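Presented below is the structure to which this report refers.
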Amino acid sequence: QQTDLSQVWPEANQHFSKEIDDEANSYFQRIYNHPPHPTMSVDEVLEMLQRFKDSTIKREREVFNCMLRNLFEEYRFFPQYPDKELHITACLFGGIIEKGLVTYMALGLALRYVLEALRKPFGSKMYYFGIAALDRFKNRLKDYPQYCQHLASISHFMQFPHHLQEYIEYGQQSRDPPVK
Amino acid sequence: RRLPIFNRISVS
């Protein structure tokens, strides 16, 4: 039921947990906002997360951890997100994989969450979450040939965008596609 | 443990 990813991204020290949550919440508010409210693009949020991830400043790491932990723990609610926000979420989730902001257990989990989304009905919101996330990290697929085999085995793989079919099939062979 | 922003956008 409730997932708990605190072993990857520890909970903040109690002393400033309120402020860390509020800061994380603010970044998400901005990634989902529309003008005239303040916004941040997915690329801007990714740039910040890259700086924070292994920052020597505890507060920055704590906000990174809070954002990633909450994002991943939100997966079971993604189907409840409006289409606009779900798409932004997909781009962010795929970008996190693309930029190597998750490794080991969390990378495997991220890949699994994308794969499970792609298995949802063709044309569904979660299918499109999967496609958008996958397009962000497609240049990494050749490093995960068994993952590519699993993608190719999806019952509606033949309906994926052409370029993604190429990246996946060549990725099964640990290769780039013929053009990127 | 959800952040308010996610409670807000979620249609439950």
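Using the numbering of Swiss-Prot, the residues shown for chain B are 314-325, in order.
According to its header, the structure was obtained by X-ray crystallography, 1.5 Å.
Cβ coordinates come from backbone N, Cα and C, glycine included.
Listed in Swiss-Prot as a mutagenesis experiment, B:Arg315 to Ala is described as follows: Abolishes interaction with CNOT1. B:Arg315 (mutagenesis position) falls within neither a helix nor a strand when secondary structure is assigned with DSSP, and so counts as coil.
Long-range C-beta contacts of B:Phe319 (mutagenesis position), restricted to its own chain and to partners at least six residues apart, with a cutoff below 8 Å, are absent. Listed in Swiss-Prot as a mutagenesis experiment, B:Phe319 to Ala is described as follows: Abolishes interaction with CNOT1 and impairs TNF mRNA deadenylation.
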